[PDB]
Amino acid sequence: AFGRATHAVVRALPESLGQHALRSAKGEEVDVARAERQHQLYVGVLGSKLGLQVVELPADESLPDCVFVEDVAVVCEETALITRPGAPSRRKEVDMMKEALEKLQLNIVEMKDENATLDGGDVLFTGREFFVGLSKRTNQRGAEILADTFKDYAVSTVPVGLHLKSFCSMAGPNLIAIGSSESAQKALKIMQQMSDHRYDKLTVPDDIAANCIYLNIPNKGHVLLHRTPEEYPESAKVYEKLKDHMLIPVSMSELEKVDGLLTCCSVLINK
Ligand SMILES: */O=C(\[N])[N][C][C][C][C]([N])C([O])=O
């Protein structure tokens, strides 16, 4: 039953995020207080509103990017792959996630291979298979350690934004939310070519807005957190057509300046 979760692991953002977090382009100053309000609302949604049991990890001032828990672990059924992030300075974020995932009683596999890198952001799990983006953060070797870790599922690579999921994510069972850029469309074509199964697409005009969180929640049904009309009015109009989904608009305008999107800030676990 695709999209079932019971627990979410999140991590508070440090003050140092505003000045020190990595970012692909020069942009507006981060309002850290607003980032913090935004992250608290996102956590309220997962935990309070949807009834996930949320594990809130503490902020660490020396890891400015520690809010982006998605990059440090990939979880599938009862197994957590603790990644080796492509940004060397992010590698230490791994320790606290490992301990949290142990306490959730997952089987833990650690990427230790000094020649392997992988960000969880480069990883798209469709319910049937994995697509893994080969980017500046995720290499071949990292993708192979992922394949060797989740033996029950097919894994395929796609050349890559920062990550594969900078422009796609699952919006439902068999439904790939996808951006409209040359990049997003070239990647999707490769993904579609490499798999026998036929996925449906939800094409949005804003690549960044194709990053959403889908959940299947008992007594709720299909649930989708997506970017707001205020941030991306033309993409929100697309999500609005999902009449069988509970649609929840979530802002991430602040974290967006350091390249974070909706999926970057939780690890969703079914237990
Ligand atoms: O979107 C995901 N999964 N991660 C965003 C990480 C952004 C961060 N500033 C970095 O690693 O550069």
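Sequence positions for chain A are given in Swiss-Prot numbering; the residues included correspond to 9-168, 171-281, in order.
Here the Cβ of each residue, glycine as well, is placed from N, Cα and C on the backbone.
For reference, Swiss-Prot has these:
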- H173: active site, proton donor (ACT_SITE)
- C274: active site, nucleophile (ACT_SITE)
- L30, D73, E78, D79, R98, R145, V268: substrate binding site (BINDING)
- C274: Zn(2+) binding site (BINDING)
- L30 to A: Reduces enzyme activity and affinity for asymmetric dimethylarginine about 12-fold (MUTAGEN)
- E78 to A: Reduces enzyme activity about 1000-fold, and affinity for asymmetric dimethylarginine about 100-fold (MUTAGEN)
- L271 to G: Reduces enzyme activity about 10-fold, and affinity for asymmetric dimethylarginine about 7-fold (MUTAGEN)
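A gap of 13 Å separates the Cα atoms of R145 (substrate binding site) and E78 (mutagenesis position). Taking the centre of the Cβ atoms of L30, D73, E78, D79, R98, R145, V268 as the substrate site, the nearby residues of that chain (Cβ within 8 Å, site residues left out) are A29, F76, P93, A95, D127, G129, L172, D269, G270, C274. Checking each of the recorded positions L30, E78, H173 against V268 (substrate binding site) by C-alpha distance, the shortest gap belongs to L30. Once the Cα atoms of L30, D73, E78, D79, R98, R145, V268, the listed binders of substrate, are compared pairwise, the greatest separation found is 15 Å. The C-beta environment of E78 (mutagenesis position), restricted to residues of the same chain at least 6 apart in sequence and closer than 8 Å, consists of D127, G128, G129, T273, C274, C275, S276, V277. Between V168 and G171, the deposited structure omits 2 residues, and the straight-line distance between their CA atoms comes to 7 Å.
Taking Cβ-Cβ distances under 8 Å and a sequence separation of 6 or more, the neighbours of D73 (substrate binding site) in its chain are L25, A29, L30, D79, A95, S97, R98, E101, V268. Of all the recorded positions listed (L30, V268, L271), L271 sits in the most crowded Cβ setting, with the most other Cβ atoms within 10 Å.
Taking the Cβ of the residue listed as 'active site, proton donor' as reference, residues of its chain lying under 8 Å away and at least six apart in sequence are, in sequence order, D127, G129, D130, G141, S143, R145, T146. In this view, the residue listed as 'active site, nucleophile' is surrounded by 25 other Cβ atoms within 10 Å of its Cβ, with every protein chain counted.
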